[PDB]
Amino acid sequence: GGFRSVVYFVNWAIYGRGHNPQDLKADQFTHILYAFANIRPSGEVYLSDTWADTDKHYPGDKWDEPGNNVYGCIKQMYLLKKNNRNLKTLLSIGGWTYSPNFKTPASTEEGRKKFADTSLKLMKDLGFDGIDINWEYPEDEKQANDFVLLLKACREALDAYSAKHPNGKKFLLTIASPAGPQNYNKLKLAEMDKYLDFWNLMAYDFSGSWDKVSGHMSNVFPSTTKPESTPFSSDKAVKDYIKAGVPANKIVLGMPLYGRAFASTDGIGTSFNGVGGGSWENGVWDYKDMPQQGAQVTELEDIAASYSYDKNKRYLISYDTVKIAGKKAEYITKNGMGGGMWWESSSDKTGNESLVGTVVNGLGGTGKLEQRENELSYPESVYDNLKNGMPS
């Protein structure tokens, strides 16, 4: 098959960001990752926002209606799948904020069994093609081990479901993985790979407020001239993954659609104190808001990194340009990697300025994206309108 184009639809984007699933350029992708479901100490996976997720009525939803029915972004994503049949959706569990509660269920057979089962129940009822775990980060040799076992459990679970439905599709298991050496070096990567469909390497937040010098937050290559401006790099991670035993074609290069800012700076690699404003939180900006008035944009193609810098206000926002998206796409193709992943669907521009448009086209356009038809048959769904494939 060819390249994967994967994006996060962050459940909360239907609030202040105003982004609903309907607003996805679905033809451009192959995998939506609906983030994020939470986990109980039991290992019981559950939906973080029943309003947005399942209860909200959009245009098109009878408020009245027979049957025990799903609405929310889950109904809307199933609608997206009916139309774009190469669009798969996976339910994402965990994420930075919920990751503190992985370790405890993950340690016990009971907890992991309950993870796998609740996860699958939720997948098969809510119409998802698979599940994506985002654990930041299995903090020790034991957690590492337990993460093989969790994935093994989850893989086994979805497989048993395929067994029960031979005329249907097989289901996906993915994880959002760490580009930082101090984190992936603890992982039992090769063992974990045996269970995984693909790995979405989170190749971003290499720099931010936690630093003392402004850096490139999602650069591909190390700056030999300016080591301090590149604390991390996509490429270190990717080659290490490969040497560990992960097939590169199973490694999806994660890419930001937001930029991280630095205040009172002389430019990349110098010190900053503070991070400034943001589009929604401090120090973080949506790409569709870039470039900011009065800043000149620098693009270091060599390492495939860019930023804008305002000379007067001494404000640096590390983010990618379509030229750098190009350079990234090129790294994907050149290295026989699995494709590109993005965080997150609301912040991209459209048209000829879409970073994801750039990467898909540099990937060879949609004709080169992986062709895998999604699952519309969910026979065991507890919801009737979803189980009947959503009529009017």
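Since chain A takes its numbers from Swiss-Prot, the residues it shows come out as 36-427.
Cβ atoms here come from the backbone N, Cα and C positions, even for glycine.
The secondary structure of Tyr172 (chitin binding site), as reduced to three states from DSSP, is coil rather than helix or strand. Around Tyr172 (chitin binding site), a 10 Å sphere centred on its CB holds 20 further CB atoms from the protein chains shown. Summarising the annotation, Swiss-Prot assigns chitin binding site to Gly102, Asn103, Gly129, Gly130, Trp131, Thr132, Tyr172, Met237, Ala238, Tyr239, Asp240, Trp378 and lists sequence analysis as the type of evidence.
Quoted from Swiss-Prot, the note on natural variant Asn103 to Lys is: In strain: IFM 45811, IFM 45817, IFM 4945 and IFM 50994. Counting only residues at least six positions away in the same chain, the Cβ atoms of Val417, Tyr418, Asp419 sit under 8 Å from the Cβ of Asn103 (variant position).
In Swiss-Prot, the entry for natural variant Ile109 to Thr states: In strain: IFM 45811, IFM 45817, IFM 4945 and IFM 50994. The structure shown retains the original residue. Cβ neighbours within 10 Å of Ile109 (variant position), excluding its own Cβ and spanning all shown chains: 27. In the three-state DSSP scheme, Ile109 (variant position) is classed as helix.
According to Swiss-Prot, the mutagenesis experiment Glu171 to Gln carries the annotation: Loss of function. The Cβ of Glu171 (mutagenesis position) lies under 8 Å from the Cβ of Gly129, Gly130, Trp131, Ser134, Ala211, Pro213, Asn218, each of which sits 6+ residues away along the same chain.
The active site, proton donor feature in Swiss-Prot is assigned to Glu171.
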Under 8 Å by Cβ from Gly102 (chitin binding site), counting only residues of that chain that are 6 or more apart
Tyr418, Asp419, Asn420, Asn423
Same-chain residues at least 6 apart in sequence with Cβ under 8 Å of the Cβ of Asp240 (chitin binding site), in sequence order, are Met252, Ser253, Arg295
